[PDB]
Structures are given as structure tokens and as C-alpha cells.
Amino acid sequence: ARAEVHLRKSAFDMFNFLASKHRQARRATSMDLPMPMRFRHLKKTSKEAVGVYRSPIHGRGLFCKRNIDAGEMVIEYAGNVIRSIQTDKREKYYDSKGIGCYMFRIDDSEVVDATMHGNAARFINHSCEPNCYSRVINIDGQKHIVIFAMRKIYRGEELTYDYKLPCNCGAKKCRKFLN
Amino acid sequence: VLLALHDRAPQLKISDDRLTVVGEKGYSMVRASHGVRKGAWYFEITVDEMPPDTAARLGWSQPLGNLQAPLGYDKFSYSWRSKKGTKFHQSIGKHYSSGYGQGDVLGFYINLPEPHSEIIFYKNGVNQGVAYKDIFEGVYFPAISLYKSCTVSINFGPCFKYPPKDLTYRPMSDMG
Amino acid sequence: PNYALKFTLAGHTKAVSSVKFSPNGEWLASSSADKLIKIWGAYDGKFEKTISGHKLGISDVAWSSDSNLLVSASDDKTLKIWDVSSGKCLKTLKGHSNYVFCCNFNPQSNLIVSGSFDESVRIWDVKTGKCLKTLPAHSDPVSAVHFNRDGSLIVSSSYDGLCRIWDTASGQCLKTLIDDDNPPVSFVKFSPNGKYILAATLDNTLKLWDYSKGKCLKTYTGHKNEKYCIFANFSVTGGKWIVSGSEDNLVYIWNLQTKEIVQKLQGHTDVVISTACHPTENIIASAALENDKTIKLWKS
Ligand SMILES: Nc1ncnc2c1ncn2[C@@H]1O[C@H](CSCC[C@H](N)C(=O)O)[C@@H](O)[C@H]1O
Ligand SMILES: [Zn+2]
């Protein structure tokens, strides 16, 4: 009230989602339809099946409002497909800038960064007993990081997979090592 | 002289006669299978077809640089820009030297007595920047990283076109 | 550049919350958190009335364009609406979970923007008082907002260096004023045409940003503004002066043509948090916090 100059001002976050509320077989990815049909379904339906909400696990997350089936596709981790030595340059850069580093790879040649270019798959937390995993698929010569499910993922459950460092997983199978 | 089969970047356009080096997008540096060790070894990189806006980095590099490294990333690989001759080594910004011209018979030399180095950008025996000095003892790979798909040759024939003047190199008919 | 002190509007019992002119240019009234919105005159400091009838203190009072209707951003987390003409308890409007720090009006005089400390810019109704919308503004409380020349935009003064020019009708973030620094943005306002931005970041430097292009043009040197959310103004009645409050017991008024120290006014004994300009004539509101409790009529 105009006299007590208070702290807790800067956030160091490029995104600003923290609102007052932050309200957290038919489909081809569960069918035996071919991989181009599943991949064409994935980009059209990851925009409308899941959503980004504020995460009590860590930061902001991916809180689905739908009974996600077992083994099906959920989201595609698409961002800056940079070379493997541009990884260290952007790691030093966003160490100097404070933005969190998001570098999950396909192989040991080029690593998908998710800092400038990215999607809603930046907001995937880590549970050591997760509900998803990933498999390297092949579409049109390109490779795509596709998050395949594990079980029936209910309404409200945040989406996590195995990344392969103490985590906020909350699970009892916790490794605390992600190197 | 047979080029590299495994210790190179296989997505680059190394030709089928294995005497012509053409690069692609992304600074993956193709390195030939003949890393110099000692004595005096000089090869040429005969630039023939090169479009403009190509920062054709030529120089020297050690095996601890990546196959996906740009030529001039770290403390082991030199750098040579077409634009204003700006060199970046140990990540140091130095608008230092000159560039080059299209069609010049390139090919550089690093001096390895069996230490005393002569690291100058040897374009046709003409100075394009006295680059660096005082290397360690070890293997030094050929170092070609490209920004576009330019068609340049590489020479291993002993009757060289434009070597450094009064260079007592060993002829490259003893490397393969 | 010869603003002379005329009178003293003494009578305040706490830190003077605001000193803003009425839109008729005839009522430089004032308020404080003592539940005493002291309605004073403009030319001599003649007493008119005092609005009371709150529960807790008062943060902000804002002027409707008829110089009469006053909404109170009172610290009991209500939006109690009062009047220069009558002073009736018109609408007591609760709803915000934290302190309603600042309040402003559109130039159409039919919306109640509510910059509270609850990190949610809600909008309220003049006639009845319904919570119209709720802007997901920031992870920071709100210190200052403003509408443009008609009321179609909402500028934000966040605390992590964000000035999001919010939409008013559809209500989404249109442009985020970006800064690699994250300063506590104190008091932003649109230009009187609606096409330039004066972002008062707390680095002892005022920043005039373009709205169309988006880059800074001119700054100011030699003023003390780091801790408090010191208000800045625009003055074209004399020169192109920029009226602002002070912390070293001055009245910070300098020119965009000069950008340096060319005129200083003096006499306060506390931090001047609120300043204002007369729209036509050369009357400048200057009043500090609790250790002054006086309003100083500077007049050229
Ligand atoms: N479950 C988890 N517990 C703790 N840290 C996690 C985590 N999952 C991911 N992280 C780490 O935390 C970072 C996420 S950034 C935090 C979320 C988002 N940027 C936001 O706050 O709006 C990533 O770099 C990741 O390495
Ligand atoms: Zn954990």
C-alpha cells in the first residue's frame, strides 16, 4: 500500500501462464492403420487432445482433459533440430540467459532443442513411474520424436515419459540420475 | 588417394572418384583419412567452382573436434572466413585477415617437425593472414567445412599447382 | 518555465494516496488511506467535502469525465463508488482476493478497470457492478494500467519487465513489450493520441517507447526513481514538460526537448508518489507521502 516497497517482482520466465485459475478403437494411433495415417493424425489431434496448464509437479505442464488410451500417440516433441555441437553453444547461451534447456535427441547426430522453436511438448514433466514413453518413427525420410502411451491416462493426469539429478517425480522407483 | 570411409560426415557430397569435396547445409566438417603427423606434408585444395556467399572455412583441425563441428569451434580447429577474413579460434572474434578469390588453388600447410609451426593461410603461396602458432604434438586432420554446395577439388599429386614458395614438403605419393 | 508556489492544501492525516485533477480542470482533489477522500479546489485550496464510509484504507480514486463520479480502490478489497456531487454509497463491489492498488477509466466512462494485487485484471461495471471479465495478466501484481484515446487497449505495468498491450473488447495479449532486463515496471500510460508508450521502469531512467515501431527514442538523466512507483505525466501547456514525483524532496519536471536538468521545484518533506497536470493551464499537482501531507500549487 504505496509505502512498503516489496520484493518478489521478477520471474525470469519467457512465458507467463500463471493466472488465477490455470484450470488443469476409433483413433488411428490406437488402430492398426499405417504410420503415415498415425503421423497425419498426430499433428491434427495433439493440438486438440491435450493442453498446457500450471504444474504442481514442476512449473507448467501438460494436463489432459481426456481418457487417453493405452499405447497410442499423444504428442510430438518438435523444436529446433540443431546439430550436436550447436547443443553446447545453446547450452552455454541459455546458461547465460536463464531460460531452461530442452534438448532431447533422436540419435547421436543431431539433437532436437526446444527453446526458441518448440511446442506444447516442452511442458512434459518427469515421473519415474510415468504413463508414457517414446519410439523413433520414420516418416517420409524424416524421423519424429513421438510420445507413445502406456496405459489408460485419465482426465486430469499430467503426461510424463522416460527421459533416460533429483526429480520431483513423486514415485518410489526414482533414479535421481538422468545422465 | 582414397578418402575417408568412416571418420567423415557421410551426408556430405564426397565424390565417387574420391578426389572432390562438396559440402552441404549445417557445419559438418568432412575430414580426410590422412592426418599429418611429422616431417613436412602439404596437399592442395584446388578451388574451381564456388558460388558467392560461401564462408568456405579451410585450415587445420585435431581429431578431438567433432564430425559435426564448424571449422573454428574450439581450441583445436582454425578458421578462415570469406567475408573480411575474420578468424574465430578458441571462440575469439578477430576481424584479422583477408578472404580469398574464386578459382584460386588453395591448400594449407601446418609445420610439424618431429612444435615449430607455420600457420599462414597459404593461398597460392600468397599471405591471407598469419593465423596461429605453437601447436602441440599429434595428428592434424584435413579440415573442410562448407556452408553451401560448392565444387572444389583436393590435390594429392606431387607436381603441385601452387605450393608455398621454397616449401621442402614431402611429395604426397607416399601417403596413399 | 516559472512555475511558482501559490497555496498549501493542508489537512491530510496520512500518506496522500493521489493528487489528480478533475476533467473540468477545476477540482484538484485528493485522497489518502485514512478513509478521507478530501475534495479540494484547484486555484486556492478551498475545502469542498470529504468522502468517508469505507472499512479499510484507500489506495486509488479515479476521475470520471463529468468530474463527479469517483470509484474508490479501497483497501478492504471493495470497489466502493462515490461522488463529488453527492457522496452516496453507490455500489460496494467486492471480489478481488488482494489489495486493489490502482483504478482507471476508459474515455467512454462505462468500464471499471481494476488493477489489483491479485494478479488478475478484472473489469467491473459502472451502472451495477458485475465482474465483466478477468484478464490472466501476469504472475505479478498490477501497479498501473491505462486505456488509449477511446478505451480499446489495456497497457500493463508488471513486475518482471512486461508491458502487455491487452485487448479490451476480445481481451487477449496483442503485443508484449519485450526487455531482456526484467525491471519492476511501475507506471505505464498511453500517449494522449494513443500511439506512444512511456514505460516508467525503475532504473532512474524514463523510457519513451513508440507503439507503431516499438523502439525507444529519448530518455532522462539525473532523477531518483528506484523504489516507489513514482507517477510520470505529460505537459504541453507550457513547454513539452514531463511532470513526475521525486524522492529527494523535489518536484521532477523536465522536458523531452532537453532530457536533462533544466528546471527543478522544491519544498516537500517526503517521497512524491502522485503528480498530475492541468489540461489547459499551468497548474501542476505536487504532494508527497506521510511526512509531508501537503499539496503544493505550482503555477507558471
Ligand atoms: N518432474 C520434474 N521435476 C523436476 N524438474 C523437472 C521435471 N520435469 C522436467 N523438469 C526440468 O525442469 C525444466 C522445466 S521448465 C519448468 C516448466 C515451464 N518452463 C514453466 O515453469 O512454465 C526442464 O528443463 C526439465 O529439465
Ligand atoms: Zn522425481
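Residues 33-332, in that order, are what chain C shows, numbered as in Swiss-Prot.
If you're wondering, the header gives electron microscopy, 4.5 Å.
Cβ atoms are placed via backbone N, Cα and C, with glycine included.
In Swiss-Prot, the entry for mutagenesis C:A47 to E states: Strongly reduced affinity for histone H3. The structure shown retains the original residue. DSSP classifies C:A47 (mutagenesis position) as coil under the three-state reduction.
Secondary structure at C:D107 (mutagenesis position), as computed by DSSP, is coil. For the mutagenesis of C:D107 to N, Swiss-Prot gives this note: Strongly reduced affinity for histone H3. The structure shown keeps the original residue.
Under mutagenesis, Swiss-Prot gives C:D107 to A with this note: Strongly reduced affinity for histone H3. Significant decrease in interaction with KMT2A.
In Swiss-Prot, a mutagenesis experiment is listed as C:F133 to A, annotated with the note Strongly reduced affinity for histone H3. Significant decrease in interaction with KMT2A. Classification of C:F133 (mutagenesis position) by DSSP places it within a strand. The number of other Cβ atoms within 10 Å of the Cβ belonging to C:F133 (mutagenesis position), over all protein chains shown, comes to 22.
Reduced to three states, the DSSP call for C:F149 (mutagenesis position) is coil. For the published mutagenesis C:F149 to A, Swiss-Prot gives the following note: Significant decrease in interaction with KMT2A.
Experimental mutagenesis is annotated in Swiss-Prot for C:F263 to A, with the remark: Strongly reduced affinity for histone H3. Significant decrease in interaction with KMT2A. Around C:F263 (mutagenesis position), the C-beta neighbours below 8 angstroms that are at least 6 residues distant in the chain are C:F219, C:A232, C:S276, C:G277, C:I305, C:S306, C:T307, C:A308.
The local packing around C:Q289 (mutagenesis position), expressed as other Cβ atoms within 10 Å of its Cβ over all shown chains, amounts to 10. Among the mutagenesis entries in Swiss-Prot is C:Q289 to A, noted as: Reduced interaction with RBBP5 and reduced ability to stimulate KMT2A methyltransferase activity in association with RBBP5 and ASH2L.
Spatially close to C:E322 (mutagenesis position) yet at least six residues away along the chain are C:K46, C:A47, C:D302, judged by Cβ distances under 8 angstroms. Under the heading of mutagenesis, Swiss-Prot lists C:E322 to A and annotates it as follows: Strongly reduced affinity for histone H3. No effect on interaction with KMT2A.
Rounded to a whole number, the distance between the Cα atoms of C:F149 (mutagenesis position) and C:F133 (mutagenesis position) is 6 Å. Note: C:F149 (mutagenesis position) has non-local neighbours C:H128, C:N130, C:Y131, C:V132, C:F133, C:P173, C:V174, i.e. same-chain residues 6+ apart with C-beta under 8 A of its own C-beta. Checking the mutagenesis positions C:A47, C:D107, C:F149 against chain A with a Cβ-Cβ cut-off of under 8 Å leaves C:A47, C:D107. For C:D107 (mutagenesis position), the number of other Cβ atoms no farther than 10 Å from its own Cβ, over all displayed protein chains, is 21. A straight line from the CA of C:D107 (mutagenesis position) to the CA of C:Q289 (mutagenesis position) spans 40 Å.
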